[PDB]
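> Take this structure, written in structure tokens, and hold onto it; I'll ask about it next.
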Amino acid sequence: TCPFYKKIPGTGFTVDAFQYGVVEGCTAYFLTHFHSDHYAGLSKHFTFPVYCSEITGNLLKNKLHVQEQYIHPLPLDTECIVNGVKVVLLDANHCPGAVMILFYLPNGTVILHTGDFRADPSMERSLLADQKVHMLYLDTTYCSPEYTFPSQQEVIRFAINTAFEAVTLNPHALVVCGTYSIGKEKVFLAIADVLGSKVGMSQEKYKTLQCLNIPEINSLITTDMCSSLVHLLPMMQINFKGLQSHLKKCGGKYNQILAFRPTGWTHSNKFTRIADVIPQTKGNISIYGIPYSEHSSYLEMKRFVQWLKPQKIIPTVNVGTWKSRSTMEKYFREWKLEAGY
Ligand code: NI
């Protein structure tokens, strides 16, 4: 059954709760973003109202084939009413179309659900600043002090300079970027922009990008692999074997590959700065691991929560074992004692 952390008290609303069949009492199902863990169970066969951003609605319509009658897209930064209750959707700084939701309960309680998010100080000057928030449902993916990572902009600058140098040294080199879902689009679009190229990709991936309301998208992407010097491939193919194989496929139009695997955290975040990063190399193929994160680091999460000062925190990630829950509660108490709420 639907866990308490996916329910919003004093409404019949749920959030990211599609895998449990009909939820007893639920009149509206919110979807924070289009990642399969969160949407799991949604398909053309679902027949209840789904509330979400415009981008998330385009994906539901076109990729999942959910019937249009059940999609209720809502604009951002706008006070709306859903089944008698005031809500606001905010940018989560996660993947395209990802939202946090602010719920103003009839009793006067205010609840923020972050969805998946990468906390940022720009969130301190949104509609959140205008009133007290009593309860916070928090993306706790990286809630431990070992999880540090560079800013998105440091990582993109590194990727840009790296790609530019390599293709100026060898104008017959191909750049490959790995991908599995939506998110991290800036990696491949920034590389392409410094090389004066479109990004080539499969028909399924092009269809996905065409849903995302990216300005001038038709000038940036193509399904003609031949005509482009930055290609997208599935993350699974980003290895020496998969990359040599793809290089055979391109018809001797390129004689070298430089590939990027955008990952989350891995253990080498604890020493190495982005400037020290060096690739793995085998012959004419080089692979760079770059920690481009769309979740809060420990310090980013801690700052946001210390600013917000919630009366209660409900974790939404890593809640499946008591050891994890216990560890997270410890950090929440530390943050509260330090900041005086
Ligand atoms: Ni996500």
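Residues displayed in chain A correspond, in order, to Swiss-Prot positions 700-1040.
Determined via X-ray crystallography, 2.0 Å.
Each Cβ is built from the backbone N, Cα and C atoms, and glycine gets one as well.
Sharing the feature lines straight out of Swiss-Prot:
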- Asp838 to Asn: Impaired nuclear focus formation, reduced interaction with PIAS and increased sensitivity to cisplatin (MUTAGEN)
- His994 to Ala: Impaired nuclear focus formation, reduced interaction with PIAS and increased sensitivity to cisplatin (MUTAGEN)
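Looking at the shown structure, what environment does each listed feature sit in?
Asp838 (mutagenesis position) falls outside any helix or strand according to DSSP and counts as coil. Sequence-distant neighbours of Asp838 (mutagenesis position) (same chain, 6+ residues apart, CB-CB distance under 8 A): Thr813, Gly814, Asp815, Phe816, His994, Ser995, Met1000, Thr1015, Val1016.
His994 (mutagenesis position) falls outside any helix or strand according to DSSP and counts as coil.
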